[PDB]
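Participant: Here you go, one structure.
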Amino acid sequence: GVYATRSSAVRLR
Amino acid sequence: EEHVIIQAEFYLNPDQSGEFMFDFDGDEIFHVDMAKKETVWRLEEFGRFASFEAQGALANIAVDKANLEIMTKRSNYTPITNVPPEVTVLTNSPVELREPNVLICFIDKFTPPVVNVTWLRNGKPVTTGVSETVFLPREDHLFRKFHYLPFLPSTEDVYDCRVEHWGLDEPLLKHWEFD
Amino acid sequence: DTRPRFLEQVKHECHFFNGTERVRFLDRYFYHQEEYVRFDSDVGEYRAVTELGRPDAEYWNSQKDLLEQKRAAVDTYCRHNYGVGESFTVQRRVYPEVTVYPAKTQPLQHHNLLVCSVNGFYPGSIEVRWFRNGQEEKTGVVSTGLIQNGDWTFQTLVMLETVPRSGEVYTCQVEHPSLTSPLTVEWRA
Ligand SMILES: *[C@@H]1O[C@H](CO)[C@@H](O[C@@H]2O[C@H](CO)[C@@H](O)[C@H](O)[C@H]2NC(C)=O)[C@H](O)[C@H]1NC(C)=O
Ligand SMILES: *[C@@H]1O[C@H](CO)[C@@H](O)[C@H](O)[C@H]1NC(C)=O
Ligand SMILES: *[C@@H]1O[C@H](CO)[C@@H](O)[C@H](O)[C@H]1NC(C)=O
């Protein structure tokens, strides 16, 4: 199987 | 709980250092080599059973980099306080003369995740056969790290693990010699 | 190098109870050592942990698509990854090698310490007990505690303070998930 990446949320500029 | 899996990431300025790893119950499953853009399994067997698209780690680190800039600004440029490491040297098995063993240098409870580690044999730097882990996350959000030295035990050799960290006034040496 | 450092951390955590029957997902953001905002699957929205994280909580909570990604994580991320790694993590079992050797509490003195060295085991949960002639000895026992080797193995030393007498047989007993019955090692004076 393939490990999935949780993504990191983008902070507002 | 029975188990915890953590995807842990960091980015550090001004060093521009970034790490991405997976932890299972306190052990590293894998991390991503950012320069090579490759997945490094902690035990080689792991990679025979699973895969990971290293590129996804790169995308996250880029986000972490952008977020750090924002948060640095939000905090009015409040920097990290150095927390110096605790260092322990031990062997991986009971020691027997001229029976192959491994010295372990455990570097614990420190931040930022930047350290210089040197193995010394009789006061001299040694690099033959050494290995090390990436920075490993702690639940108090400090860090852990391991350095390893295969060696042949003898009455004639002493060893030291020398650790430099910005939280230390002078380098820390932890000694080992045959009991 | 005295230049100030600034550190960002993110920890995406999956917590498992009873296999995958109950799962909790935490999306955690840190500045230096301080957690400033988090998504808890128990809640289903981001919450500021400190004032510093409030803008992020509010911005992220306004993004419905982002929130639904996080809300599905227990399934699409946690349960998935558990399935991927289960055969070599959850099911990983390595028996310990057990060695008993005498030692000294203070130099020059005769042997007055028995070391039970327990090495190379996984997972970490272990029970080590000392016996003198078939009777458990609970006094004078000291240990290193559980030591991680960093390579998916553990070790621990369990020491018994004792003055060995001729004829006595000491036993170190080890219980561990990898074993189906206690592992015992004898030491004779
Ligand atoms: C790790 O090793 C280097 C060895 O010198 C340390 O020092 C350097 O410090 C100067 C200070 O002006 C700068 O050039 C850099 O910060 C370092 N690198 C080089 C190549 O000079 C470095 O600080 C050590 N790190 C720790 C945490 O002790
Ligand atoms: C940063 O400074 C601004 C004004 O200069 C102030 O309003 C704000 O509270 C400060 N933030 C922190 C985290 O100290
Ligand atoms: C754990 O899981 C099993 C089956 O999935 C279930 O029958 C049991 O009720 C659960 N609860 C426990 C072990 O407390």
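Per Swiss-Prot, chain B residues shown: 28-206, in order.
Header lists the method as X-ray crystallography, 2.2 Å.
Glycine residues also receive a Cβ, built from the backbone N, Cα and C atoms like all the rest.
For B:112-204, the entry in Swiss-Prot reads domain 'Ig-like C1-type'. Annotation of the published mutagenesis B:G74 to S in Swiss-Prot: Increases the interaction with HLA-DM complex and peptide exchange; the original residue is retained in the structure shown. Looking at Swiss-Prot, you'll find the mutagenesis B:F76 to W noted as follows: Increases the interaction with HLA-DM complex and peptide exchange. Experimental mutagenesis is annotated in Swiss-Prot for B:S78 to D or H, with the remark: Decreases the interaction with HLA-DM complex and peptide exchange. Listed in Swiss-Prot as a mutagenesis experiment, B:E80 to A is described as follows: Increases the interaction with HLA-DM complex and peptide exchange. Decreases the affinity of the interaction with TCR by more than five-fold. As a published mutagenesis entry, B:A93 to L appears in Swiss-Prot alongside the note: Decreases the affinity of the interaction with TCR by more than five-fold. For the mutagenesis of B:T115 to R, Swiss-Prot gives this note: Decreases the interaction with CD4. The structure shown keeps the original residue. According to Swiss-Prot, the mutagenesis experiment B:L117 to R carries the following note: Decreases the interaction with CD4. Per Swiss-Prot, mutagenesis B:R125 to A is noted as: Impairs the interaction with HLA-DM complex and peptide exchange.
Situate these features within the shown structure.
Facilitator: Each residue in the domain 'Ig-like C1-type' (B:112-204) gets a DSSP state, and the totals come to 0 helix, 52 strand, 41 coil.
Look at B:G74 (mutagenesis position): DSSP puts it in a helix. Counting Cβ atoms from all protein chains shown, B:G74 (mutagenesis position) has 14 others lying within 10 Å of its own Cβ.
Cβ environment of B:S78 (mutagenesis position): B:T66 lie under 8 Å away, each six or more residues apart in the same chain.
For B:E80 (mutagenesis position), applying a Cβ distance below 8 Å and a minimum sequence separation of six or more within one chain yields no residues.
For B:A93 (mutagenesis position), no same-chain residue that is 6 or more apart in sequence has a Cβ closer than 8 Å to its Cβ. DSSP gives B:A93 (mutagenesis position) a helix state.
Counting Cβ atoms from all protein chains shown, B:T115 (mutagenesis position) has 15 others lying within 10 Å of its own Cβ.
Taking a C-beta cut-off of under 8 angstroms and a sequence separation of 6 or more, B:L117 (mutagenesis position) has the following same-chain neighbours: B:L130, B:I131, B:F133, B:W203.
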Participant: Sequence order please: the mutagenesis positions B:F76, B:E80, B:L117 that have their Cβ under 8 Å from a chain C Cβ, otherwise just none.
Facilitator: B:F76, B:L117
Participant: Hey, which of our mutagenesis positions B:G74, B:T115, B:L117, B:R125 end up with a Cβ under 8 Å from chain A?
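Facilitator: The answer is none, since no candidate qualifies.
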Participant: What number of additional C-beta atoms lies within 10 angstroms of the C-beta atom of B:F76 (mutagenesis position)?
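Facilitator: Around B:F76 (mutagenesis position), other Cβ atoms within 10 Å: 14.
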Participant: Can you give me the same-chain residues 6 or more apart in sequence from B:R125 (mutagenesis position) with a CB-CB distance under 8 Å?
Facilitator: B:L179, B:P180, B:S181
Participant: In Å, rounded, how far does the Cα of B:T115 (mutagenesis position) sit from the Cα of B:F76 (mutagenesis position)?
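Facilitator: Rounded to a whole number, the Cα-Cα distance is 33 Å.
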